[PDB]
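S.K.: Input: one structure, supplied below.
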Amino acid sequence: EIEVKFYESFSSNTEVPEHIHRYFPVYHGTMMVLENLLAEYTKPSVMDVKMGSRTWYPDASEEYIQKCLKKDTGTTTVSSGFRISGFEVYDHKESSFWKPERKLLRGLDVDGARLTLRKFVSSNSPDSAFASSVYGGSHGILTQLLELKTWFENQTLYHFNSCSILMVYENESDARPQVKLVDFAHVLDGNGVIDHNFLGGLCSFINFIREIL
Amino acid sequence: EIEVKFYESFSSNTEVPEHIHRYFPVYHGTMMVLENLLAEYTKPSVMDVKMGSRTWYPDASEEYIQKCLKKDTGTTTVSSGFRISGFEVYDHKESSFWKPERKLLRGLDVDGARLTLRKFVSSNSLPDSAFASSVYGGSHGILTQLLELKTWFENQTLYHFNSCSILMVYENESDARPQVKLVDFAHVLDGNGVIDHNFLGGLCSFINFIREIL
């Protein structure tokens, strides 16, 4: 429940450069007051990915370490740097949003994950593409993810444990695609040590996106 | 026992750019026959680091996963990308190599590691100096070398380097001719179109420690 200490610390932290601040929910203070990200979107497809080569962290209690451990087992969390935990997507041919039960997404394997990452940018639901306008492009997801990556290569302020990337874009017919980080229940001071566990996963994820382009 | 199949595969494999091959013991066939790296060094200080946010891997057996899982706990392996497994260094004041027991380094914490990595480039081991600018830094130094590998590890999905060490070495003789290489390929596997994120993570933390030091 102490997302608060994070936002308190992070939002005012002037050592984090401004172009990286923009990946984070705007904090208005505190009973907690946060910008809704999806507020500017009309018909948005949205996906949330759990970043991290492991979900746990050494400093967690014993009960919460063994918990995360068995959760990770059999997901793409181990095999790849990350885990697709939910999406919701708009089919243009049927004029409708669909959104699979989240339990079901736990069972995805490496091909499963690549397929789904493509569905995310298809009009179907054989997979088409908005890939060039969501993932690709000079202002798309791949570029944004890269900007993030650069930062994670150097920043030693925070360790983002158990924490998720969020992708979203517009369907209403630009795609206006965006990346954000969410879930800070477990962020810790990375005491002069880069968040390698995240950086690991981020890079893997980046490669998946790049395959597709 | 199958470093063989890897060498056989890696040494031929034509998808590895050629400026990367130079970070791997040269192979010559087979009872195995491999260029020894240290041959070119008169008085070398050397260090071997276990790369990896974890040591084990999913495809390993159960006995072997629980083994490493315990081994990892309480070492910079989990905290940082990696784990200094051993080194041997040449104090120029006492004209003498020394080299601490391997177990002892298993106890190192983050500050320990940052110190050790700085010892590794000093003339003192008796407050630490620097050959840091000529081993680590410089346009052909370890930093540049570690960076080249990083780039590569961002893209390459050919091999997963399970449970596998980086080796640094350099010349004490009175330049320092610093060099990086990867060793131990008993557990390599086909990265089935998935980068070696575990390694890449480690390498990146490692790259940062060394960058601090400059």
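Chain B is numbered as in Swiss-Prot; shown residues: 41-70, 81-176, 183-230, 238-277, in order.
Per deposition record, X-ray crystallography, 2.9 Å.
Cβ atoms are placed via backbone N, Cα and C, with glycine included.
Pulled these from Swiss-Prot:
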- B:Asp98 to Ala: Loss of kinase activity (MUTAGEN)
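Quick one: how deep are these features, and who are their neighbours?
M.R.: Counted within 10 Å of its Cβ, the other Cβ atoms near B:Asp98 (mutagenesis position) come to 19, all protein chains included.
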S.K.: Since 10 residues are absent from the deposited coordinates between B:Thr70 and B:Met81, report the CA-CA separation in Å as an integer.
M.R.: 6
S.K.: Between B:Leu176 and B:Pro183 this deposited model leaves 6 residues unbuilt; compute the CA-CA distance across that break and give it in Å as an integer.
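M.R.: The answer is 9 Å, taken between the two Cα atoms.
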S.K.: Round to the nearest Å and tell me the distance between the Cα atoms flanking the 7-residue gap, namely B:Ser230 and B:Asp238.
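M.R.: Cα of B:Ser230 to Cα of B:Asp238, across the missing 7: 8 Å.
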